[PDB]
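Worksheet: the structure to be examined is printed underneath.
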Amino acid sequence: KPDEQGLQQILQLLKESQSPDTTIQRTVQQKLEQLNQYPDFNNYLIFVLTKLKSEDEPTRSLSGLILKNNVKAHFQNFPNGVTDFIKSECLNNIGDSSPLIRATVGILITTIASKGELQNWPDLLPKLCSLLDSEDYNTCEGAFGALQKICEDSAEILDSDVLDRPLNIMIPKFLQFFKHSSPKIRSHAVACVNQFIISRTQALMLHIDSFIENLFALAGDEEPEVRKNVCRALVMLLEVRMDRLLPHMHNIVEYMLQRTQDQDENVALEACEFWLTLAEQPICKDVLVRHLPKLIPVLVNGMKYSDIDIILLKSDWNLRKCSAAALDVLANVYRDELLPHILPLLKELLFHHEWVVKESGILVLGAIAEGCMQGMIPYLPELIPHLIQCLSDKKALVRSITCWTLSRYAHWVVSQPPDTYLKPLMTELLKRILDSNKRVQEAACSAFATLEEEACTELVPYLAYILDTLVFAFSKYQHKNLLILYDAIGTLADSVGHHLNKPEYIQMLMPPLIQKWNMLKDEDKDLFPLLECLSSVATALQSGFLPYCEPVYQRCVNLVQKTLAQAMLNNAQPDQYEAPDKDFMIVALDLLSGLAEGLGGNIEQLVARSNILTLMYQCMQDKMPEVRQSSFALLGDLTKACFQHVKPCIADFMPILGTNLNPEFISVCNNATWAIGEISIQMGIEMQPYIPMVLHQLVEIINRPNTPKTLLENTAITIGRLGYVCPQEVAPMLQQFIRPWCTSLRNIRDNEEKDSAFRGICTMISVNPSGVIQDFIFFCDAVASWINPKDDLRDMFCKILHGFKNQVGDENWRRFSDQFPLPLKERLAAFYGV
């Protein structure tokens, strides 16, 4: 309602913000927001745009575009009378004769809705839909455009019961406009409906046939925007309403196949999406088949680089990306049955004199690798050495997929005599790691990481050569690539294992690894993949990590505390402080688990002068069953490594371990069971008070059906470990637990765990020689499994097998040992004197 020197001061203000130089431009925009606080300001802004026609379009339009930003911040500050003025004005001038003004009017309505949120503009929708029937094109198109953006922004909210259900009238209204005379209008009509396909709104699904009918009718439209939208709708219709789309499938795929090759970039990429979406559906294998001979070449043709990407090298989602993505997933559907259609193409492609073609051939070779692996094997003897040659190709992009494609037959390559395929590959991929092109480094280092996962121990003779080129990469690698190098190094250690543990190698690897460790802030986003990397390296280097373990330990304990303190605050600050990422805790716990597991005794010094056990106790209670899981593992690891610092806590830990002995959480319970077992052996006779709390559950878990064998095995190991240090509490149970205990431990190898467990069964039997006599047939089979028992544990088995044959007689035992296989009977007779 304003005037008039102020209007002139705003007009001059609008003028100045359009000036040539940036000096005057970005000093006036200050005054534009010092008035911004006064809500009366916006009344001028809307006026200039919509009423003050005595001014040029650029000025007026800017005014509304200034007003837009005044909504995108302190709209909560917008008074009711001001908003009601803008709403009113915008909704009237919606179809202004001017293009730019109308565009400005539009975007203003949109933003007021999105922030309005949204029952706060009740008239909006029914008034827009009304203007859809307006006789003027401009008002109608402008209304339709506004509606489309409202759908795009607020589909789930229009669909939601929050604004009632306005779609129950918008949808069947939109469908009628599919028939409209204007190419632009039809476009909007379908674009709007498309939003409510996946969300499968009933307002639409109960008009599916009407929709599909209309959709078919628009398939042949010559305006690209319509065809784009029709395609998007059909693709989407795939996931949701296969039922009604089925008895058209062949017509559809003939349309889509044609439409994949459409002249318009956008239509093509949308149509191509159809093939990716279809592949995922069960009713695919038996539908496409007859189309593969025409689909495959079209798909392979799209996989070539676009002139644009070529120049932008030597986006997230190309035709080529989608085209290959589809091919990969198809190769998985059709397996070797796909080869006939692809194989004769590769012939012509992999040797083609234009590099852009060759590249795509190489990319094809890679995509089909998973599903067609078995059928490709006869050609790999020619193909593998050919690609190894291509790595030396002058075009960088030809080198890069070659790395990736080779990485995708990395399993077959190791399945051969190492000098013939693996060794050449290895050497060449190593040179490519230090390629001068970033894209090729990314590729080769990646591929090599992949290769290492498949090689493991087959790299051992090449270690000195791997490391040499791997550490040099440090003083070359950017960041995107550096991150992959951490992976390359991590995997290397994960492959060779203790083979890396040599003075010479540590001299090269650790210094620049610990150098990068230093210049990482606790907040730096590189710790993420570097903890994973040093976690691996520590494990492999075992005790040899000692001189470098100082800082990695303390920085981890920090993280564990950081995350817990973070979490605590979040329990009362879900407005102030943010929920922490608990995966950082989990890696730190695991890295700590591995430092204790690899440095054994030596960790004591670091465990002592830290709150490691405090935090650990807090971690064993965290709501997330991954944290409790990882931290129970650390408990066992610390019990084993330096029990001296743990002991003054066994009072607190045992209860939590007791209440955390729940089989529904497998990994959690496993590590809980395992911790207990590890503790009892260290506690000796002092472990007595804690027996009854955990024992009754462990016997229930061991006599439980459908239990992962490793949890069952660990329980059997743990139970035995208690009845070795405190046999008086565990031995009176033998009857109920002897059956699955023997059934479990007969399959585990003759390792320290097995000995510890059987030493304990023997002790329990010596004290309770009654519980076993009922099911002694199992005790034989459990003892029969031993290939290499220890001198004394031998004598322990005799004492039992003998004295408990003497307790039954010579003729009873004969009859007892009938059900014995030749390996078993002849074994117990050869080992223990029958």
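In chain A, numbers come from Swiss-Prot; the residues present are 14-327, 379-898, in order.
Quick reminder: no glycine exception, Cβ is built from N, Cα and C everywhere.
Per Swiss-Prot, the features are as follows:
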type: DOMAIN; residues: 41-109; note: domain 'Importin N-terminal'
type: MUTAGEN; residues: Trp468 to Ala; note: Abolishes interaction with the ADAR nuclear localization signal. Abolishes ADAR nuclear import
type: MUTAGEN; residues: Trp738 to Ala; note: Abolishes interaction with the ADAR nuclear localization signal. Abolishes ADAR nuclear import
Seminar exercise, completed: Secondary structure split (DSSP) over the domain 'Importin N-terminal' (41-109) reads 47 helix, 0 strand, 22 coil
For this session: Using a 10 angstroms cut-off on Cβ to Cβ distances, just flag whichever of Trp468, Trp738 is the loneliest among these mutagenesis positions.
Result: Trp468
Exercise. Cα of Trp738 (mutagenesis position) to Cα of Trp468 (mutagenesis position): how many Å, rounded?
Worked result: 41
For this session: Could you check what DSSP calls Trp738 (mutagenesis position) once collapsed to helix, strand or coil?
Result: helix
Seminar exercise, completed: Across 51 unbuilt residues, the C-alpha atoms of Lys327 and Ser379 lie a whole number of Å apart, namely 14
